[PDB]
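Reading through the structure tokens given below for one structure.
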Amino acid sequence: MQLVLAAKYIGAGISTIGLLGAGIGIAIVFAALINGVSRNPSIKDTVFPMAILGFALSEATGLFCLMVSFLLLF
Amino acid sequence: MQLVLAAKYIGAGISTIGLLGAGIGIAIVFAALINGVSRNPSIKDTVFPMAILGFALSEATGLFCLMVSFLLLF
Amino acid sequence: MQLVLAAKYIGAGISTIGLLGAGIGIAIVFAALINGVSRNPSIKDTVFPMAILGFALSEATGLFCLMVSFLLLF
Amino acid sequence: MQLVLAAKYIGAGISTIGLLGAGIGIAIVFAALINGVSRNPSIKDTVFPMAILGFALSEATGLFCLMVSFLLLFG
Amino acid sequence: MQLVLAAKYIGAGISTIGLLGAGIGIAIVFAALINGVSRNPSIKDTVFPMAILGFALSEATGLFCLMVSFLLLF
Amino acid sequence: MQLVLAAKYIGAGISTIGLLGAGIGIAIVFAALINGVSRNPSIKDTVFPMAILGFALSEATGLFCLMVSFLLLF
Amino acid sequence: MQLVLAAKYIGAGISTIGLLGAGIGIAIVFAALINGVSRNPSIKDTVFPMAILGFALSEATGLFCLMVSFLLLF
Amino acid sequence: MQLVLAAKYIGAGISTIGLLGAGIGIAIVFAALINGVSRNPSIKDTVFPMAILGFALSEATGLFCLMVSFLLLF
Amino acid sequence: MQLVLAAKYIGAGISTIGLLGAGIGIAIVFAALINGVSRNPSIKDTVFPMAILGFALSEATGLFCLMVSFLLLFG
Amino acid sequence: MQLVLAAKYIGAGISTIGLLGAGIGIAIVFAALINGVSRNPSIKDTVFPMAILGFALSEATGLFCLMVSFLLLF
Amino acid sequence: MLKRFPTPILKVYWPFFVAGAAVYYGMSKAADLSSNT
Amino acid sequence: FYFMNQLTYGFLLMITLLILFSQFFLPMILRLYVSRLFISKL
Amino acid sequence: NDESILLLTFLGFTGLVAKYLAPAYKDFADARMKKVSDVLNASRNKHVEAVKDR
Amino acid sequence: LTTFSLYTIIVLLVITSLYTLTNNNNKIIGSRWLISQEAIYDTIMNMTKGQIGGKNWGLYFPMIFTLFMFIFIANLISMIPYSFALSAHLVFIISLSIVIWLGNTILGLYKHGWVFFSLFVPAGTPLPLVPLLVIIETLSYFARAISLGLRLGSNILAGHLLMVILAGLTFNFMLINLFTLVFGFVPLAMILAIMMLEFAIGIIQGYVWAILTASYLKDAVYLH
Amino acid sequence: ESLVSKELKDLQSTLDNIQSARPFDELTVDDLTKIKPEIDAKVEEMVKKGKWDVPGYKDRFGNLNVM
Amino acid sequence: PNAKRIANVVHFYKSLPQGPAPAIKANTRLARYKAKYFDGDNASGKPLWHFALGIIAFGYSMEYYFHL
Ligand SMILES: CC[C@H]1/C=C/C=C/C[C@@H](C)[C@H](O)[C@@](C)(O)C(=O)[C@@H](C)[C@H](O)[C@@H](C)C(=O)[C@@H](C)[C@H](O)[C@@H](C)/C=C\C(=O)O[C@@H]2[C@H](C)[C@H](CC1)O[C@]1(CC[C@H](C)[C@H](C[C@@H](C)O)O1)[C@H]2C
Ligand SMILES: CC[C@H]1/C=C\C=C/C[C@@H](C)[C@H](O)[C@@](C)(O)C(=O)[C@@H](C)[C@H](O)[C@@H](C)C(=O)[C@@H](C)[C@H](O)[C@@H](C)/C=C/C(=O)O[C@@H]2[C@H](C)[C@H](CC1)O[C@]1(CC[C@H](C)[C@H](C[C@@H](C)O)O1)[C@H]2C
Ligand SMILES: CC[C@H]1/C=C\C=C/C[C@@H](C)[C@H](O)[C@@](C)(O)C(=O)[C@@H](C)[C@H](O)[C@@H](C)C(=O)[C@@H](C)[C@H](O)[C@@H](C)/C=C\C(=O)O[C@@H]2[C@H](C)[C@H](CC1)O[C@]1(CC[C@H](C)[C@H](C[C@@H](C)O)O1)[C@H]2C
Ligand SMILES: CC[C@H]1/C=C\C=C/C[C@@H](C)[C@H](O)[C@@](C)(O)C(=O)[C@@H](C)[C@H](O)[C@@H](C)C(=O)[C@@H](C)[C@H](O)[C@@H](C)/C=C\C(=O)O[C@@H]2[C@H](C)[C@H](CC1)O[C@]1(CC[C@H](C)[C@H](C[C@@H](C)O)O1)[C@H]2C
């Protein structure tokens, strides 16, 4: 009936607030990068790649969240 | 169909608070920034160009839930 | 008909707790500002905008949720 | 219409606990202020205005919550 | 017609955890109040008035919620 | 009118989760107390009263939220 | 009338996660206790009774929560 | 009759994630353990019994949580 | 009777997010491990067992949560 | 028949947000890694493998959550 | 009054004006195609 | 209704302010800067 | 009227402004004015001194 | 004639009223009214100097000024109660943001051609995730566009409407029995604090606009 | 011998003119442009190249900015 | 040395005595406004407030022309 499409919409709604954790995590990654480079700048060139390493595949698990909404949206 | 629009409205409602990390995450970045430049002053123009980049990458993923809420309202 | 407006109202209710993000975020920004000016009295200028700058970035995110509530309230 | 006011009331209910943000936030602001004034004796009069600055426009967000819980409750 | 008072009661129930903030918040204050004297046993009667003032106008935030709960029970 | 007391019960259910804030805060109080007394063992009769009083005063977070249920239970 | 008992059951279901903070709070207490005893190894017998005192009443929040869950289950 | 068992099942569902709390809390114990011996090597005999004591009687909380969930299931 | 299976399904859904606890917990354990091994390079084999110890019977508890969901999907 | 698949969809929705723990922790790991390697550069070869260890066996657990969603979506 | 100085506003900011015209044309399409709602 | 109205008058004012500022109001204060520094250096 | 309360808030705000910010901004502008004028006069004074020393 | 067009004329007249009548017949002394624009000029100058830091950095210094003043003035005129919001229109602000973004893209394409897309590879990354990191920024590059304006508008729209809604609060608070006249002052001071935060959400948000677009011009002109 | 007798009275007349012709608290940049086209030329070159940063200014004249 | 001398002998000779800048009857039914509120002597912010009242009137009149 009309219960399927309504539940699909509210499910796409609920299945999107999981990016909270990815956002907080990449934020603390940048925070640790800042707290580390300000203590020793001459290591940035070494830690900045790894940092943006630790960034990417820490958001990727969060990137699935809205994706799960997308396939549930349509 | 006077039922599915109410459901998509409340779905935009639940998918509105997904910016919670956008309210927190970016800030703690600046937190370390304040803990970064106040410790060592002469790294300001070195940590700020990447601090704003971290802010951009933080509000990027901290906003897709909000645009999901927009497109689920309509 | 008499169901969609109640749902819009409860959606404005559920989307209200999105301002939790700003309340958690801007706080640690001012906290780091106080901590940085405490251990370094003569750097506050260098860090006075950069703190409140981040304020206007986190506060605004809070200012998102409720306005999405407002356009959902009316 | 005899049903919408119940939803208004429960919406004011769910739109009231949002001051969790203010309750945690102003508290941690005062905590950092305590730490600062402790580790620096001669900075109080310099930080306390700014700190209370970082109170006022740091709590209005929470205010928003209950003013929602004031308009969906009564109006 | 029997739905409105049950809704009022569950609304008083759902709005109980707002002072949740205070439940943690004020405590954090005393946390610093302990850390403000461990590394500085001298300054006690100067930080204590500030700490109790912060406690007061932070608990106020906790309340602004349970008085809503009270006036919604009625 | 059998729905009203069932609603009272189910609303009192999530009124007892207000001690979450207590359960965290009145524990971080003793955490800070331990972390402070280990740094200076000689200051014990001075901060323990202080440490507690805050525990008492700050407590009740869950206790004033659990009263709702009881009041809401009866 | 066949709903009041199921409602009591499900309300006991949403009265269980209130010990949530307990499961964290008291735990981190021992964490600080470690940080209390591993930092200054001459404080164990001094603050271990203080530690168990801070544990008991603080867990008492989880005690209250799950016993309210029991009394709502019956 | 056909609804009370579904309510029991969803109540066992909503009373399950309370072990969330312990699921985090116990871990920080080991954290302090790693932060207790890394800067003080010969301290295991003093901290490890205390650490496992805290671990056990804090995980008891999540244990009671999921056994409440199980007894509400059946 | 047609509602009970959907109820079990949404119960398996709600009881699935409990591994949040393990995900945060084992992570703080490994974070403290990295902080300790980087602060004292001569402690690795001294702390590595306990650390991974602190892993297993932490996350296993979180595992228990979703295995409830398992026995709530069919049983 | 039309009631159960929509409930399965919303169950996938509610279960999707379990990657919160991944998004937080698989990034706190790299945060602590950066904080450790910045204050001591030459320990990367000692930590970086073990460090990335602490990533995998964590994030995979979070993965389990959303794959449950798949077996609840289909 | 105010002495005019020949400051470069065209030989510096040409892509910005180009993008402004492009957005004007896009909004022309948008409000000439979606104005029937 | 007034998308064209707002957008067109706004772009008119944008180009107006760009030309106006860049040609009159930044250099009129740069003149004060140069005069002060030229009287100082001499 | 409803919005008249907002006009009263604006009146009270501008009263607080004319009470607090106006004299502080006046003092700041006067301090900068005196500094700039004093340095501008000292430049010409040193120029005249160097011209007389030649 | 439109209220919005007349508001644009108001903005232009106020901008003229900040320099023309300000200048006391071209005096070096720099009178008080000139010190405000002096401070604005200096705080934008020392900002964009350290932001982009290029050997030829002042060439784009005009726009970073005119994008600020417009936002600094159009968000201080509507502060008057009996007026209408100028910048709360999401359409126009988002359109301005899209104009600036597309202009930056065209500038970068005309200046660097193919290599302009080297911004999407920040630093050293392992091979199996080289495109992945590009992805998020791939979509993030244009989310940068829509958000840049959407923030300020969603602030302004949330601001003025706020000052309206709670206004009715104090209107609906003083039409019930006259006993409400006692201790009915803290909502008045609350609206006062709302206007206090309003002025911030205007000025500091204009600053935010300036600093973000300065960083974006830096990214669009230079390749890291 | 006459060169010094001319150059001394030249600086003497300069000092006698500068003693009574210093309206520094009310001087106008229009007069400076009328006496010195170098001001306008330097402004024009500075704008054409874009050297909005004026060196040697911040040291004796504070930037007076918010930050 | 010689440079400062040849510079300040040229910078000084055309400079006007002191003060003297009344510009006769400086007025044009708007210019007076500048002499009263916008000189280095008064420099008071009142006009801003005055201008505020303008909008406080203008929109109100517009109110008086739209809603009431
Ligand atoms: C009245 C508000 C709170 C504080 C006010 C004043 C009390 C002083 C404070 C320092 C403590 O109570 C105390 C140390 O003085 C105290 O309790 C002593 C008298 C006592 O001898 C102490 C050594 C204990 O051992 C005492 C903590 C208990 O024996 C211990 C087994 C656990 C705690 C406990 O059950 O007490 C709680 C607590 C006081 C809590 C908190 C009391 O109160 C009780 C009774 C009221 C309700 C039932 C609460 C429930 C709680 C979970 O919210 O539990 C009350 C039952
Ligand atoms: C009401 C305005 C606030 C005023 C100023 C702040 C501090 C109070 C201060 C002057 C007191 O004297 C005190 C804090 O120092 C105090 O209580 C000590 C003197 C006293 O000796 C102390 C050790 C206690 O015994 C005291 C903690 C009581 O035993 C305990 C049962 C109090 C309960 C409590 O949580 O207090 C709050 C608090 C005062 C708060 C804060 C009080 O007030 C109460 C009552 C009003 C509402 C209900 C609030 C918030 C929430 C309970 O809704 O809780 C009130 C319930
Ligand atoms: C006031 C609260 C607690 C009382 C006393 C606390 C402090 C005094 C102190 C000296 C205690 O004796 C203690 C800390 O040593 C203590 O907890 C012991 C009894 C405990 O057995 C401990 C020494 C252990 O053996 C420990 C290593 C075990 O692994 C642990 C799982 C023990 C059992 C346990 O947690 O059961 C609980 C607990 C005792 C708890 C603890 C009760 O009690 C039980 C009783 C039944 C109900 C279900 C409660 C609820 C639970 C949430 O507290 O749990 C009870 C069911
Ligand atoms: C009082 C609570 C705990 C009791 C004792 C705690 C402290 C004493 C201490 C000496 C224990 O023996 C212990 C810490 O060594 C311990 O946990 C061992 C039994 C444990 O096997 C440990 C040594 C390991 O082998 C460990 C490396 C494994 O990876 C771990 C996954 C072991 C199994 C496990 O977690 O199962 C649990 C656990 C034992 C837990 C632990 C129970 O028990 C089981 C029993 C069945 C139910 C389902 C409970 C619920 C769960 C939430 O505790 O889980 C039980 C199902």
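Numbers run from 1 along the shown chain.
If you're wondering, the header gives electron microscopy, 4.2 Å.
Every residue gets a Cβ built from N, Cα and C, even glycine.
According to Swiss-Prot, the features are:
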VARIANT   J:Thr46 to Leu  In strain: DS400/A3 and KL14-4A
VARIANT   J:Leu53 to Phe  In strain: DS400/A3, DS401 and oligomycin-resistant mutant
VARIANT   J:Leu57 to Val  In oligomycin-resistant mutant and cross-resistance to venturicidin
VARIANT   J:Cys65 to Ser  In oligomycin-resistant mutant
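Recorded features from Swiss-Prot, shown on the structure.
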residue: J:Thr46; record: variant position; DSSP class: helix
residue: J:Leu53; record: variant position; DSSP class: helix
residue: J:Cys65; record: variant position; DSSP class: helix
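Note: the CA-CA distance between J:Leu57 (variant position) and J:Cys65 (variant position) rounds to 14 Å.
When the alpha carbons of J:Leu53 (variant position) and J:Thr46 (variant position) are compared, the span between them is 12 angstrom. If you measure from the Cα atom of J:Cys65 (variant position) to that of J:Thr46 (variant position), you get 32 Å.
Sequence-distant contacts of J:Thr46 (variant position), defined as residues of its own chain at least six apart whose C-beta falls under 8 angstroms from its C-beta, are absent.
For the variant positions J:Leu57, J:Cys65, counting C-beta atoms within 10 A of each C-beta gives the highest total at J:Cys65.
The Cβ of J:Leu53 (variant position) has 15 neighbouring Cβ atoms from other residues within 10 Å, across all protein chains displayed.
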